[PDB]
Protein chains: 6
Amino acid sequence: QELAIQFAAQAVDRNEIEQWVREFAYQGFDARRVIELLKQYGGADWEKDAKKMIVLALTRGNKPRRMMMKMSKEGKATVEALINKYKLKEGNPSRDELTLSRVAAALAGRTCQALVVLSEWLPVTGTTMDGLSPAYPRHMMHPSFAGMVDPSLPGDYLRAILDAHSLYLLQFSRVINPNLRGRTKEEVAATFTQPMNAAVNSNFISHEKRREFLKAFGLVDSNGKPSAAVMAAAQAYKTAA
Amino acid sequence: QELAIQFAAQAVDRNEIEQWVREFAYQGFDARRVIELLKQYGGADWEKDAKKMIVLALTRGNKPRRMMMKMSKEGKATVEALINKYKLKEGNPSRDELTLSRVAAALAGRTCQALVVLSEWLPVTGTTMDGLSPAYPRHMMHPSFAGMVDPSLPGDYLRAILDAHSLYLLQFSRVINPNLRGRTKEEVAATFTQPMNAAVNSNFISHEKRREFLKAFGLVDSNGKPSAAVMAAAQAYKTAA
Amino acid sequence: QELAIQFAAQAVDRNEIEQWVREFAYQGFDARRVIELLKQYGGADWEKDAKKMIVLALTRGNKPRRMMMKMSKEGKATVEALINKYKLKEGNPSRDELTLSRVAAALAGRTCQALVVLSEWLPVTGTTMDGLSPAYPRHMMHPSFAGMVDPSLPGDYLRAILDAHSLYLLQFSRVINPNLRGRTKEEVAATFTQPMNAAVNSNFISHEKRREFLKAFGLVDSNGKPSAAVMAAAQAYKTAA
Amino acid sequence: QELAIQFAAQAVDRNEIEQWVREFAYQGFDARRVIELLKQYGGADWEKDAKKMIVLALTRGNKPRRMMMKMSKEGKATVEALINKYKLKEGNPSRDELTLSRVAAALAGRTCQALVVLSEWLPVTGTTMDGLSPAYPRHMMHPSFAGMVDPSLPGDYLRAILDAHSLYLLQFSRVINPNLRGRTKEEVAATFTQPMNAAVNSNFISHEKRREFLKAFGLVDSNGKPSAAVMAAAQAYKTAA
Amino acid sequence: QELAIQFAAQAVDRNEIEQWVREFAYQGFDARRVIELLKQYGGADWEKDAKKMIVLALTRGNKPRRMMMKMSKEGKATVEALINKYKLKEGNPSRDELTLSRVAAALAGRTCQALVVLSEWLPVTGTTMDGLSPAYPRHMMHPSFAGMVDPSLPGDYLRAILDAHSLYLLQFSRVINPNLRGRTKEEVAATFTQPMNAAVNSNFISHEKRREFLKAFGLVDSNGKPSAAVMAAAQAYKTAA
Amino acid sequence: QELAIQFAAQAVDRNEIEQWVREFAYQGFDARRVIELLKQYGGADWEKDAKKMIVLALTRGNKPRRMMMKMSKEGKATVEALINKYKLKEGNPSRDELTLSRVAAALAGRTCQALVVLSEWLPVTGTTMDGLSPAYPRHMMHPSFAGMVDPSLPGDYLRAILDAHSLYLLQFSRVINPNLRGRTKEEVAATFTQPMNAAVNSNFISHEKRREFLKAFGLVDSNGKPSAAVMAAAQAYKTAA
RNA sequence: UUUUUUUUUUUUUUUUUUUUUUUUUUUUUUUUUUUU
């Protein structure tokens, strides 16, 4: 009956396992087919509407019918136009459905750049983040930044980017979710660490191209070492409450 | 399909984003509507009644029907006269509605000045605040002070004003809300930091005019550096329980 | 629309605000009404019955019908005689109504002196308070003592009297209220600090006359500095659980 | 109206207050009523049965019908004989009713002496108490010991006896009451301090006679100073968890 | 009425109290009844079946009908044969009833020796106990060990054996009782300290014979001083969580 | 009656006890039944499907119907075929039923080898484990590793492997179980230590064969001493929160 | 001298939240609690 030893003695095929992990992957976040659906509904005006949807998701939220209740007449007409065109939903729906958070996650490059302008209009302001860590990087102030993180970066550097980004996520998750307010750092960390690592390890946008974005935003140097601003934020998360 | 890199490589238009944030803005509070409604119901006697309502909201509270139960005959007639004229409500109602807290928040300048006289009649007395931080600024002893804070001030100075003001808010929020009494500093901070930052970043009263008020109250010097009293209160909040 | 600056630029009238704070004060002014009602129902025998009501409120409680259930035949007749004459009630009723706690609060001078005799008959004994702070002042062992506290006293000294008195209130509030037993020092403090400060800042009995009582009880010296017994009790409250 | 100063200036009559406190006293315990009922049901064999009831309450508990379920045939007949004769009950009944705890509390002198023999048969053994404080006084190992404590003893000495006695109460109350196990020393203190002080300040057995018992048990010397064993137990309670 | 002083002045009869404590003892003294019942039901094959019942109670538990559900066909027949012969029960039944835990408790000498062989088959393994205290005594790894403890041993030595044994009980009680998992060291201690002390102070097996067993197991030396392994485990309980 | 001493004086037969522990063992024989059922449903294609089920259980989870909801068309396909063939269930079912966790536990050899390829796809990534302990062993990244642990290894070495493996289990159990997030290290340890020790002490795969696997994975040397990576992870668990 | 638990637990690019929260010279509890 002890024939499992022979099954274990078998040489592991690296690519045979790589085929099944991509097949049995946690699908739902879409990312690559978000752009496929954006051009399907939007057509030619998909780029202008995507820019509108990034500002909308960053300042207000993910639920479009809830934010429409407390909004201006000018906003009410523009938001409803996007819901009836792109068939936008709220929460975590199917693979073929679109949400405001999914549009911001797929176009992570434009989203991170928009955070420099939209600094004091976010649920967690830049001044609040500056209090925890002096001169906190504005580009890290959204969960979609995890899609811009290069996993090929060295261990100490990769952890320094993720720990600095987790400082915002700790504050942000407690603001948007009221039942996580009383819960400790470790309890809050367990809710955002899983979708964060999934966005870093996603095959969408190559390792070299992702590294170029981090250099352009002024997060890492020519080699890959993070800036003093990132290092201070990563150290602040270690002693955070 | 990976054409999102080209969309991300695009230079972000600062003013194009500024147009949409004002369009998709959160329709809440608005200090302009309060003054517009005060002159609509009051007429000419709106300034004298506003002075009465600021003192009423400072010493008693926001609920007018609840405070009327335990009040003198002189007060009962004057308070009911304001409810039937200005159509005053309790809690968080619609944009077209008025509350005692909204009147005190819109006219933040007069409210701040009234705290110097009404020091020992507040829920949190000046002597109690003096125990935590020696010679605590009396002008910071109301959540409406956030509307007098200048966001154009340097980072270190802007945080010093907000941290000093948060020392009162920590004590005040635990007094008016009984379920926040047992909860830690971080838990209490999360409830008042959001409407505080919204009042600082609000377009009502220019950055230069707001800076003049802080100088007049004796909080900041000719340049913008806060006084020793403000600096001690900001340091006290860092080590607060 | 930004005309609130002109309303704020107005010079604050100290006495105009002083008129409205007394008008919009909590209830239709206490203490004075109690003595006015005591002479109205009692007549000439009001002083002897007040002495009886002080001993009754200090040893038993505020509810007269509840304490009558577990009392001697001699007590049952004397207590019922006071209820039918002075129309005594239980809890927090209207301005024109009388309670055993209100009689003890109005005549704070006689109440504090009675605590020296009635030391081991209180819910919190003198021996129990002497364990927390060596030689705890017996005169502070009732919430009515707040009416004998002089607010004109220097900041450091005024806080020393209130912190020493709060050490008793922390123990007393947890004894009379069972749901406050499990709650921390900060949670218990928030329930008694509000009516305590209201009795200190009350206009009943002059600042100079109140200072004379504290000197007579042996709490403060000829100038206003509290005794070693008061200073030790104030320090004990800072490290109290 | 400020004529309360004249009422307060009056010299407090020690004896006049002493008359009303005994008149308006709270009834719950019995002491005199217990012995009156023991001779009423027992008659001549009341002294032999009281000795049996002290051993029964000390080793087993207060509930007689519950302890009979897990007892020998010899015990079952003797215990039931006491229930049918003295009409013994369980819990906190009326003044005219008797319980095993009330018999042990009324005859505190015999109960404390029985603890020397019944040392390892108690819920909290003498060896367990020796671990907390070396050579712990055996006479203090029952809540009925509070009835033997002399309140006329000096402050430092009176607190030393109560703090040493509370060391047992802290362990015992957590053993019999399972919901008090998780609660801190201060939370446990609040449940036993009220009936403890009531027994100390009770008029049953004079101050001089109570002092003689403490001297006979070897707790205090010829003057009133407690022994090294009591002093060590009082110091152990101050640092107890 | 104060005639209790005369009743207390009476000389306490050591043996008169000793008669009633044995009469009013807790029905659990089955140490004699178990062996008496094993000889009645089993007969001559009682010694072989007792050895089987010790291994069964140590590895599985005290519920014979519950453990039979998840067991081999060979075990199912042997276990059911013991239940139908000795009339074995589960839980806490009457005096003249037998349970797997009662058989292991009565024959404590064989049970403790079986723990050396059955080390990794217990609910709490020997390797787990070695992590808390290096080289933890295997003979102490069962609540029945309390019946092998000599109470005539010196105070410091007696406490060292009990504190070392309590380290296992703390780990064991939390494994078998799931609601005790979240509860602190003090809460768990209160549940096992009472039946532990009862087994130590039990008259079954003389003080000298009990001391010989502890010497034979290698727990105490020729005089009575415990080994370095026992001393380390007693120190580990003091700093345990 | 005290004849238990003679029964205890008897020399314990090591193998006589070894016969009864295997007879009165928990369950039938798990791990053996899994392979027996895999060949029963699978037949010849059981080895290829087992490799697919290992990758599926490691990356997603134990519930097959829940993970199918958020998966690709290619993924939804291969998973549903395995449920209808092997009759796969979710949770803790009967002995004759199969789960994804049971397949991974029985074939522990290939499961440990799959973790060097699938490091960043696990709920707890390798980079996260590297932060707690530098260069954490990738073969210890699953609860099924306990089945590869050799119990015949020396005490200090055996504890070093289990303490290093417990570092992952502490992080993993808090990720998959949300109510264990707030609970301390000791509370989380009590839930995984019991099934861990059961897999180490299990008779499936001999002690010598298990030792060969740990040498092949690069965990222990030629004798049995663990590597510096394992020693650092075991030390990290001792100071872990 | 009781409690006898079980290779289990499989969570999720989302939980997107609001210038709000306005509490009270009040609260007046009782030699009890007796667990295995």
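Chain F is numbered as in Swiss-Prot; shown residues: 5-245, in order.
Looking at the header, which is where the method is noted, we find X-ray crystallography, 3.4 Å.
In case you wondered, yes, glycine gets a Cβ from its N, Cα and C as well.
The RNA binding site annotation in Swiss-Prot covers F:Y30, F:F33, F:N66, F:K67, F:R70, F:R99, F:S105, F:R106, F:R185, F:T195. Of all the Cβ atoms in the protein chains shown, 11 others lie within 10 Å of the Cβ of F:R70 (RNA binding site).
What Swiss-Prot notes for the published mutagenesis of F:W125 to A is this: Almost complete loss of transcription. Under DSSP, F:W125 (mutagenesis position) is assigned to coil, being neither helix nor strand in the three-state scheme. Sequence-distant contacts (6 or more apart, same chain, Cβ under 8 Å) of F:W125 (mutagenesis position) comprise F:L62, F:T63.
Residues near F:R178 (mutagenesis position) in space but far in sequence (CB under 8 A, at least 6 apart, same chain), listed by position: F:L184, F:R185, F:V192. Among the sequence features in Swiss-Prot, the mutagenesis site F:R178 to E is noted as follows: 90% loss of transcription.
The mutagenesis experiment F:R178 to Q is recorded by Swiss-Prot, whose note states: 75% loss of 30transcription.
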For F:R185 (RNA binding site), what is the tally of other C-beta atoms lying within 10 angstroms of its C-beta?
18
Chain C contacts among the recorded positions F:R70, F:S105, F:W125, F:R178 (Cβ under 8 Å):
none
For the binding-site residues F:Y30, F:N66, F:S105, work out the Cβ neighbour count at 10 Å and name the residue with the minimum.
F:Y30
Interface-proximal recorded positions, chain E, C-beta separation under 8 A, candidates F:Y30, F:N66, F:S105, F:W125, F:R178, F:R185:
F:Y30
Using DSSP and three states only, what is F:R70 (RNA binding site)?
helix
Select from the recorded positions F:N66, F:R70, F:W125, F:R178, F:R185: which have any Cβ-Cβ contact with chain A shorter than 8 Å?
F:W125, F:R178, F:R185
Recorded RNA binding residues, F:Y30, F:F33, F:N66, F:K67, F:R70, F:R99, F:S105, F:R106, F:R185, F:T195 - maximal Cα separation rounded to whole Å:
33
Could you check what DSSP calls F:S105 (RNA binding site) once collapsed to helix, strand or coil?
helix
